[PDB]
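Student: Sending over a structure as structure tokens; questions will come in a sec.
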Amino acid sequence: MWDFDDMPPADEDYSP
Amino acid sequence: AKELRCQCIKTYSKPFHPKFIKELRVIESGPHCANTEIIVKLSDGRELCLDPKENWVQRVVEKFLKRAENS
Amino acid sequence: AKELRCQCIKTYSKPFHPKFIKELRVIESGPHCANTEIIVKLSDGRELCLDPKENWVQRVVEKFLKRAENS
């Protein structure tokens, strides 16, 4: 259970 | 030849981290974009678009290159 | 989980100019490759693989970044 010391998207309209 | 949008529809200002990046993608001004856009595959399982206009982007991205090169 | 080949099995043994490069692609060691491979895409709609082991590759590729950034 390794911690992710941050983060990634909290929205989504980025699909090239 | 009528209307073409850039590959990066938008960018996202949240300071991300290289830990999540496994694949990098850079597309220079094309017949759809008259500029430059940094793109990146997110480990979540999708794509994401960064803005080279942010300093943290030049850093997390720089580390990816230094990491994939040292590997 | 049996057998996976790297995204790039061969490379290009002929130095060229970024003038033909419009899109860059870099994939770090993945579940299929335990190293690093710098892929690229030519405007002609083609895709090849370069070997970072060659100095001319670090140059033509470096120019692409300096060109897409200055753009």
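Numbers in chain C come straight from Swiss-Prot, and the residues shown are 29-99, in order.
This deposition comes from solution NMR.
The backbone N, Cα and C atoms fix where each Cβ goes, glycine too.
Sharing the feature lines straight out of Swiss-Prot:
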type	residues	note
MUTAGEN	C:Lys91 to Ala	Decreases heparin-binding activity. Impairs heparin-binding activity and leukocyte transendothelial migration; when associated with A-94 and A-95
MUTAGEN	C:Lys94 to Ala	Impairs heparin-binding activity and leukocyte transendothelial migration; when associated with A-91 and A-95
MUTAGEN	C:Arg95 to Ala	Impairs heparin-binding activity and leukocyte transendothelial migration; when associated with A-91 and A-94
Student: Against chain B, with Cβ pairs under 8 Å, which of the mutagenesis positions C:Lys91, C:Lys94, C:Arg95 show up? Give them in sequence order, please.
Tutor: C:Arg95
Student: C:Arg95 (mutagenesis position) has how many other Cβ neighbours within 10 Å of its own Cβ?
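Tutor: Other Cβ atoms within 10 Å of C:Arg95 (mutagenesis position): 15.
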